[PDB]
Amino acid sequence: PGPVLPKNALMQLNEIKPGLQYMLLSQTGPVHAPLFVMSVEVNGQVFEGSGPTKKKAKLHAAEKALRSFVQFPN
RNA sequence: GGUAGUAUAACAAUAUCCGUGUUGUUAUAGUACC
């Protein structure tokens, strides 16, 4: 691997989750290394992911919440 | 003076459950590095 394929994580979440909420935590830093932690809320379970910039944060959250809440989609 | 990052905004392409995302190009600004 190298160029990865996070598009998979995004779409996969969308599939399992036709409607949910994304919310941001942290997001502060020196000036050029901002830490963003975006957490996704599904069915009352909230999973948090930390990325530099907005990209990876929500992404990683999607991955987590996927493996997680698929055990309780209702 | 030059180099760089982050953020906001616009356009296009790509994928798409049309909701959204990824990618590419451009513009503006504090700061950081030399």
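So for chain A, numbering is Swiss-Prot's, and the shown residues are 74-147, in order.
Structure determined by solution NMR.
Every residue gets a Cβ built from N, Cα and C, even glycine.
Among the features that Swiss-Prot reports, domain 'DRBM 1' is placed at A:78-144. A mutagenesis experiment is reported in Swiss-Prot for this position, A:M84 to A, and the note states: Strongly reduced RNA editing activity. Quoted from Swiss-Prot for the published mutagenesis A:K128 to A: Reduced RNA editing activity; when associated with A-281.
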Whole-number answer please: how many Å between the C-alpha atoms of A:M84 (mutagenesis position) and A:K128 (mutagenesis position)? 14
Give the helix, strand or coil assignment DSSP yields for A:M84 (mutagenesis position). helix
